[PDB]
Amino acid sequence: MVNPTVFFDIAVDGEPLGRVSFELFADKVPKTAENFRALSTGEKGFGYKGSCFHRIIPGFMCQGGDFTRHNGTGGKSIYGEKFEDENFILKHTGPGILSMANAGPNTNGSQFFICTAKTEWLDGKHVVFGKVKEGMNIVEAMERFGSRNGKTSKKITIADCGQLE
Amino acid sequence: XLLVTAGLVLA
């Protein structure tokens, strides 16, 4: 099998910034990887296209995936509103880790974050399911619009997304 | 603190 590769084209107040592509570890977390892949192609009728990164904290991570409320309180999986913590085999070892945001054990929906640093304190609590394959420089450019409190100075959106491989 | 939650963002 081959792990899926997904992309996001990021825009900053509608201006295109660039493409970030992600390898999803379907061989290790199939259900979590499948959820993010299907939400990136929009094939169930809902997904990430047009949604924003609502909380970016420089040196920590960029968070997005709330396509229903756009503020951290909504979004849902392709399995129903929430699904279980599949496993915690993988850790938040450094910049580029793609991991699920949540509100406690077994509350995975659509929200995710992209780590810009090693965040070992989230190991065992947030399921790591992918990594940035190309476009880490686009993630870095994105951090310049966040703040310590997480609010962005510009609206950072996923102008388009889908699967490459 | 530095968490990534959905709904109540904690310190």
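First residue shown is number 1, and so on along the chain.
When the header is checked for method, it gives X-ray crystallography, 2.1 Å.
Note that Cβ sites are derived from N, Cα and C of the backbone, with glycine treated the same way.
The domain 'PPIase cyclophilin-type' annotation in Swiss-Prot covers A:7-163, and the record cites sequence analysis as its basis.
Annotation for A:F60 (mutagenesis position): same-chain Cβ neighbours under 8 Å, separated by at least 6 residues, are A:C115, A:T116, A:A117, A:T119. Here the residue is the original one, but Swiss-Prot notes a mutagenesis experiment at this spot, A:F60 to A: Loss of ability to stimulate MAPK/ERK phosphorylation.
Counting every protein chain shown, the Cβ of A:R69 (mutagenesis position) has 12 other Cβ atoms within 10 Å. Among the mutagenesis entries in Swiss-Prot is A:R69 to A, noted as: No effect on peptidyl-prolyl cis-trans isomerase activity. Reduced interaction with BSG/CD147 and ability to induce leukocyte chemotaxis.
In Swiss-Prot, a mutagenesis experiment is listed as A:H70 to A, annotated with the note No effect on peptidyl-prolyl cis-trans isomerase activity. Reduced interaction with BSG/CD147 and ability to induce leukocyte chemotaxis. DSSP classifies A:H70 (mutagenesis position) as coil under the three-state reduction. In sequence order, A:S51, A:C52, A:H54 make up the list of same-chain residues 6 or more apart from A:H70 (mutagenesis position) whose Cβ falls under 8 Å from its Cβ.
Experimental mutagenesis at this site is recorded by Swiss-Prot as A:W121 to E, annotated: Loss of peptidyl-prolyl cis-trans isomerase activity. Long-range Cβ contacts of A:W121 (mutagenesis position) within its own chain (separation 6+, distance under 8 Å) are none.
Secondary structure from DSSP puts A:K125 (mutagenesis position) in coil. Per Swiss-Prot, mutagenesis A:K125 to R is noted as: Loss of acetylation and interaction with TARDBP.
Counting only same-chain residues six or more apart in sequence, the Cβ atoms lying under 8 angstroms from the Cβ of A:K125 (mutagenesis position) belong to A:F88, A:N102. The note that Swiss-Prot attaches to the published mutagenesis A:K125 to Q is: Acetylation-mimetic mutant; no effect on its interaction with TARDBP.
Record note (Swiss-Prot) on the mutagenesis of A:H126 to A: Loss of peptidyl-prolyl cis-trans isomerase activity and interaction with HCV NS5A. Loss of ability to stimulate MAPK/ERK phosphorylation. Sequence-distant neighbours of A:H126 (mutagenesis position) (same chain, 6+ residues apart, CB-CB distance under 8 A): A:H92, A:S99, A:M100, A:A101, A:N102, A:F113.
Contacting chain B by the Cβ rule (under 8 Å between Cβ atoms), the mutagenesis positions A:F60, A:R69, A:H70, A:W121, A:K125 reduce to A:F60, A:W121.
A:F60 (mutagenesis position) falls within neither a helix nor a strand when secondary structure is assigned with DSSP, and so counts as coil.
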